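Have a look at the structure below, then the notes.
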Amino acid sequence: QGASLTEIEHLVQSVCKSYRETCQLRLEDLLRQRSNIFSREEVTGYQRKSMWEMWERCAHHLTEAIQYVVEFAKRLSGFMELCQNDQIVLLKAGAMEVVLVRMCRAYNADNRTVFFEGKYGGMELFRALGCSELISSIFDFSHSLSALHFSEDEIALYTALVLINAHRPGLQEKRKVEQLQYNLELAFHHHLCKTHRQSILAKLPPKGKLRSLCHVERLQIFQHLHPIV
Ligand SMILES: CCS(=O)(=O)c1ccc(CC(=O)Nc2cc(-c3cccnc3OCc3ccc(C(=O)OC)cc3)cs2)cc1
């Protein structure tokens, strides 16, 4: 806590490692499946489903996704050293925000499609849910984040910062989180300088944009954290 520049580069590689081990689906794999688009008949099949079936499916995939985000935070340096309440507060407030950012990888801007259950489909795939403005907002955010051409390492380092934020209410050890955050900010800025990507900082979604689009229940976060005691 309060790291030197050599320590900061160990922290960049570390976060990038943790991300690669918990990225769920390989970027190469997602990119290669872009040609696999749902047929008009497959779309109709999803639209005919009850909102209850669709929610169950969506909830299953989001749960799976959140689990990979939880494993990502657990592998972050200093996260496991924080108290249990801070670990829960940080994950409860940020896990869905991280899933949304990570989802930009499964998004194809050419045809405005998202990878869902094995193929790519537009927002009409979610018609049954009855929440057009919400689905629209998610595709909008993904489309804006796609335009940035966000690298795997840029995502790893930015999502570490979405999670490790000392401004979350309910933090008991606020100063421990701040130290972690300051080291990750510098690790992010330093990596952007090494890769000549300083330009993306002004292009990133602003303060509150990720928060307005989005909190997980305290028990469902502890569940992902400690699945066996
Ligand atoms: C992530 C890491 S990855 O490895 O890139 C990877 C990427 C994809 C997959 C496949 C997959 O799961 N696709 C999925 C897509 C969607 C989805 C997409 C767009 C709009 N809506 C969607 O769902 C509806 C919905 C309803 C309420 C909320 C909410 O809470 O409102 C804020 C959020 C979403 C859900 S699941 C696996 C791994």
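Our numbering is plain: 1 for the first residue shown, then up by one each step along the chain.
Per deposition record, X-ray crystallography, 2.4 Å.
Every residue gets a Cβ built from N, Cα and C, even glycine.
Counting only same-chain residues six or more apart in sequence, the Cβ atoms lying under 8 angstroms from the Cβ of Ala65 (mutagenesis position) belong to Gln24, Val99, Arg102. Under DSSP, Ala65 (mutagenesis position) is assigned to a helix (H, G or I) in the three-state scheme. In Swiss-Prot, the entry for mutagenesis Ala65 to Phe (Swiss-Prot position 327) states: Completely abolishes transcriptional activity. The structure shown retains the original residue.
Taken residue by residue with DSSP, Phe116 (mutagenesis position) is part of a strand. Long-range Cβ proximity for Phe116 (mutagenesis position), meaning a same-chain Cβ under 8 A and a gap of 6 or more residues, is found for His61, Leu125. For the published mutagenesis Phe116 to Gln (Swiss-Prot position 378), Swiss-Prot gives the following note: Completely abolishes transcriptional activity.
For the mutagenesis of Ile135 to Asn (Swiss-Prot position 397), Swiss-Prot gives this note: Nearly abolishes transcriptional activity. The structure shown keeps the original residue. For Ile135 (mutagenesis position), the same-chain residues 6+ apart in sequence whose C-beta sits under 8 angstroms from its C-beta are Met123, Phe126, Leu129.
Gap of 2 unmodelled residues flanked by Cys214 and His215; Cα separation 7 Å.
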